[PDB]
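Note sheet for the following structure.
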Amino acid sequence: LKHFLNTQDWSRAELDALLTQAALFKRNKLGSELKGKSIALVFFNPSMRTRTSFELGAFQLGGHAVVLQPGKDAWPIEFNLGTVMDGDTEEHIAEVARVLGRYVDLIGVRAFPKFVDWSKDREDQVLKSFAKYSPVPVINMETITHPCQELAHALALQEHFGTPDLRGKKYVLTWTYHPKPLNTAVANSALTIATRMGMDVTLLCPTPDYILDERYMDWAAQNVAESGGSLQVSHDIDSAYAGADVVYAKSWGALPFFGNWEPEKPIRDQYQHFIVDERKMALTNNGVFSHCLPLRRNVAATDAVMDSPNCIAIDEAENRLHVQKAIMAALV
Amino acid sequence: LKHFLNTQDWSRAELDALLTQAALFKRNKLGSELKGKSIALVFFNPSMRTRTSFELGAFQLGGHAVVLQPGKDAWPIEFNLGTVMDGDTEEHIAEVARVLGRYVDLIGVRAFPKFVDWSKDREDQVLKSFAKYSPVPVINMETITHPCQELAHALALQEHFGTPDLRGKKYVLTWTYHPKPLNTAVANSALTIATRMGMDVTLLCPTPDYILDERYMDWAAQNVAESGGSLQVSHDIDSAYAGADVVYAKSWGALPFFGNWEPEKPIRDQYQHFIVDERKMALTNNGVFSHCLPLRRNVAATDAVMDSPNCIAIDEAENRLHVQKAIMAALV
Amino acid sequence: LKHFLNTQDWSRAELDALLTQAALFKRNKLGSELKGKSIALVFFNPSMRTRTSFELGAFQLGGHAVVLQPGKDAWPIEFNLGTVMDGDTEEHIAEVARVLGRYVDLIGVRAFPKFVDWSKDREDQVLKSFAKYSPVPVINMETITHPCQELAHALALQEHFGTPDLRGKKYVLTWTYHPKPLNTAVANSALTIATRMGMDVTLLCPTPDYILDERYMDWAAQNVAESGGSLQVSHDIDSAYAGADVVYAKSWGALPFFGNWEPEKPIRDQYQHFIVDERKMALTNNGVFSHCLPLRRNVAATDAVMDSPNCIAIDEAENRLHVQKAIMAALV
Ligand SMILES: CC(=O)N[C@@H](CCCNC(=O)CP(=O)(O)O)C(=O)O
Ligand SMILES: CC(=O)N[C@@H](CCCNC(=O)CP(=O)(O)O)C(=O)O
Ligand SMILES: CC(=O)N[C@@H](CCCNC(=O)CP(=O)(O)O)C(=O)O
């Protein structure tokens, strides 16, 4: 059974086919690829674009999406095995996935880390549990990686440069400020797809404490070796932005501080100058800027950068709809 | 780009066309006016009829509605410009409206005042922000005015009297009791459409403190001069109801008490006799009674009045479905 | 007007027709029985299967389901008559049911007891109020009985044994452990349908305090006399399971303790050995096990029993979809 858990699990040819089908759907939005079919969209965290784009995508392809929010409308779910369920959780994923598998044709799941222990969050227990117990394809709607974002992002870049071949472009994945410590998912994914695409990638962040999990630094290293791009870590803003073709920002909490955020607060707070502004974007080679959204203006990026013609964030957001339809069609 | 923010923005001919299309849809509910199209229904406050009627209306016309609740499922939204978003809001309406504009064909928004400062609430910031940043038509699902209610109400009256011409009827918009200070939206709209329809309107309320915002008293004055009706304010129950053809009740908080509700409580509490009962309705010319709903029985109106054959509230509620379909069809 | 409030209200022939149509729909899922029609699914409590199956069922039959959650999105509702609504509730069911009746073709409602007073909960006020004021058919999505579950359960048993005739099988409805006192609805319904099907039913529970409401013990007694089965109450595990053909477990709070749960806690806690495990299932005649779900593993039933090939809970859950489509089709 094929699932869409990570682009890293798919061959380059398969990913190219997806992006091309995405472009095709963007030109002809209505179809019958999901006629009479359905997808269960399970959300354990907030969402506006993911929920909306999947729901509409199912509709446009003749199917129907059922939105569920365990703990809100649906019952809270247990993922640990062999435990005595006498706590808050009402039922086990074993039953949940099998039941939904008797109803829908696809299952999407969004589940951010709990931020108490990275050793546990990095295991990707929720997504893996769904893939294990579900008799139907599972789609990652963002857990510790965000593959749907990767493809929406990739497509937006290919459209902007007018070519599927991004090899040679200088890509800067930069950490940016946010009052709270957030998920590394988007950064992990950006690093993954940018290298898989063969670009010259620089991970820019305040300190070594903000370097991404080794798993992704390794995926990237492997992708570079296979695509022909390059990877490097930098803590210097001016040199990183220098001559960049693409700048993608996202804020995330330092991994070593999971379960202990009080001390990383004063740290991130002394780096709010990492905000993407006009000055930094001026150091780029007329590069484009993007963000996965939601974005806090004048914190993560200034109003000027957001409203600049070089910002393609709205296009990337739109592409979530198109690439996801390509994914659902491929899995059904 | 044309939006449906207020009936006051539309010409009488356009409004008549809407009401007529509403009557047409009421006779033939299924259509293809929205085939393959979608509408995002953004709710910042509770709703049963508005959510249900729009959702079903989209379905019956071949489209699909996506229901969003910022702060609940979707992310909380910032509307102020140039602010540093380091608070509760996650993203700006600038991005939200542009993103949704890449997904849906129409955007509906419901956002009641915050009740802390009428100077801010009366600016209609949320609705205006959506209309400004959205590349697609925006529909007011109730902010400080409730135009969809206006048309459902108007249609119900025309059906009841068997004619589109309501000129000459005595219309009584009366404040009624409620334990809490509420939105003036429905009253502002009733005053607006009743005068635009050319009826003899009397705004009945406990004290001068409950008179509606000047903006609407002026719209009404202008509508009367153009339609041939009349407008007057009254604090005397018996004389207001006398010979009335239509009685529309709604409770709202006194505008001068915004941000300071503790003192207006003992005030409204000494006027719970404004409740619409049989005695008052007996002073009318066999007039009809209606309310936008939700209605608290034996507080806003007695059981007898609600169950009287002269109450058309259920018909008005039904008409929300029909007039809204006419609105969506016109804007698409 | 015909509603689906309880299987007890329907003749055996009608119930057989429903189950057969359910089997038919299971073979041919897509249809036009609800083309252009809609159903309002009103939930006053959590749900995953009921919400999902009804929503998808409406879709597969060409209709649309509108999901409402009073107090969450829709306004809170009052059910008592003649009361002065100056409390938490915003509107009365009288208006709610009549309004929805102008929008949808069917209304489903889920409302668990409040657990404060069984004298009030057993009156089934919410379901009865909807049936009284609604101009369209009402479907019980679980209140104090769960008829939709009954049919999904019955169908699953008929499929398992390969025959519609279950007369002669030993059916064991057993109470099982749960940290909290729950609704008796599922047990009341299991007792009702198992006897209506003519099986030899044994209600197994810790003490006389856990015997179901007389209303259902009487329905069962009447069903046995008409179907040819049998009914008996037992507080002895080993003898009850002995030679059983079917074992259905559910935990519920002792009725005499409504409004006073502190003391029934130490009681249920001394009976956690009622958990369905391999030992007990070994005493059965290679019997099947099922549960309505959600189920807490290693509390209500062990992992081994849940994963045993004799567990048909997933099949029963799937059947909720099929029997409900048969119900909606019959009522429309
Ligand atoms: C602030 C916050 O927690 N952010 C998330 C955004 C994920 C990417 N964003 C999306 O997928 C867009 P939507 O579907 O509207 O959430 C994160 O940090 O990973
Ligand atoms: C109590 C309360 O806050 N009332 C709102 C009702 C608005 C009109 N009512 C509607 O549009 C009906 P629905 O879509 O079900 O809300 C107000 O006072 O403005
Ligand atoms: C723990 C709890 O409160 N349980 C409910 C389950 C009802 C039957 N279960 C269903 O109908 C399945 P779903 O639609 O997913 O709820 C009860 O005790 O009655």
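Going by Swiss-Prot, the residues shown for chain B are 3-334, listed in order.
Determined via X-ray crystallography, 1.9 Å.
In case you wondered, yes, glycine gets a Cβ from its N, Cα and C as well.
What Swiss-Prot annotates here:
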| type | residues | note |
| --- | --- | --- |
| BINDING | B:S49, B:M50, B:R51, B:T52, B:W77, B:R112, B:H148, B:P149, B:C150, B:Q151, B:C294, B:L295, B:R322 | carbamoyl phosphate binding site |
| BINDING | B:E144, B:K252, B:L295 | N(2)-acetyl-L-ornithine binding site |
| MUTAGEN | B:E92 to A, P, S or V | Generates an enzyme capable of carbamoylation of N-succinyl-L-ornithine while losing its ability to use N-acetyl-L-ornithine as substrate, thus converting it from a N-acetylornithine transcarbamylase (AOTCase) to a N-succinylornithine transcarbamylase (SOTCase) |
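Positions of the features from Swiss-Prot, shown on the structure.
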{"residue": "B:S49", "record": "carbamoyl phosphate binding site", "DSSP class": "coil"}
{"residue": "B:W77", "record": "carbamoyl phosphate binding site", "DSSP class": "coil"}
{"residue": "B:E92", "record": "mutagenesis position", "DSSP class": "coil"}
{"residue": "B:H148", "record": "carbamoyl phosphate binding site", "DSSP class": "coil"}
{"residue": "B:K252", "record": "N(2)-acetyl-L-ornithine binding site", "DSSP class": "strand"}
{"residue": "B:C294", "record": "carbamoyl phosphate binding site", "DSSP class": "coil"}
{"residue": "B:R322", "record": "carbamoyl phosphate binding site", "DSSP class": "helix"}
B:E92, B:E144: which of these recorded positions has the sparsest Cβ neighbourhood within 10 Å?
-> B:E92
Against chain A, with Cβ pairs under 8 Å, which of the recorded positions B:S49, B:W77, B:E92, B:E144, B:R322 show up? Give them in sequence order, please.
-> B:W77, B:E92
Students should find that the recorded positions B:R51, B:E92, B:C150, B:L295, B:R322 with a Cβ under 8 Å from chain C are B:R51, B:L295
Roughly how many Å separate the Cα of B:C150 (carbamoyl phosphate binding site) from that of B:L295 (N(2)-acetyl-L-ornithine binding site), to the nearest whole number?
-> 13
What binding-site residues in B:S49, B:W77, B:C150, B:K252, B:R322 place CB under 6 Å from ligand 2?
-> B:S49
Go through the recorded positions B:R51, B:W77, B:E92, B:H148, B:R322 and tell me which ones have a CA within 10 A of the CA of B:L295 (N(2)-acetyl-L-ornithine binding site).
-> B:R51
Out of the recorded positions B:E92, B:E144, B:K252, give me the one sitting nearest to B:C294 (carbamoyl phosphate binding site) by CA distance.
-> B:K252
To the nearest whole angstrom, state the Cα distance for the pair B:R322 (carbamoyl phosphate binding site) and B:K252 (N(2)-acetyl-L-ornithine binding site).
-> 17
Local Cβ density at B:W77 (carbamoyl phosphate binding site) - other Cβ atoms counted within 10 Å | 19
Between the two most distant Cα atoms of the carbamoyl phosphate-binding residues B:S49, B:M50, B:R51, B:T52, B:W77, B:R112, B:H148, B:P149, B:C150, B:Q151, B:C294, B:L295, B:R322, the distance in Å is 29
When you measure from the Cβ of B:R51 (carbamoyl phosphate binding site), which residues in the chain that are at least 6 apart have a Cβ under 8 Å away?
-> B:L295, B:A319, B:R322
Which has the fewest other CB atoms in a 10 Å radius around its CB: B:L295, B:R322, the listed binding-site residues?
-> B:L295
Spacing of the two Cα atoms, B:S49 (carbamoyl phosphate binding site) and B:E92 (mutagenesis position), in whole angstrom, works out to 24
Whole-Å Cα distance, B:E144 (N(2)-acetyl-L-ornithine binding site) to B:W77 (carbamoyl phosphate binding site), is 20
Non-site residues, in chain order, whose CB comes within 8 A of the mean position of the CB atoms of B:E144, B:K252, B:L295 at N(2)-acetyl-L-ornithine = B:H148, B:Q151, B:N185, B:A187, B:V188, B:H293, B:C294, B:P296
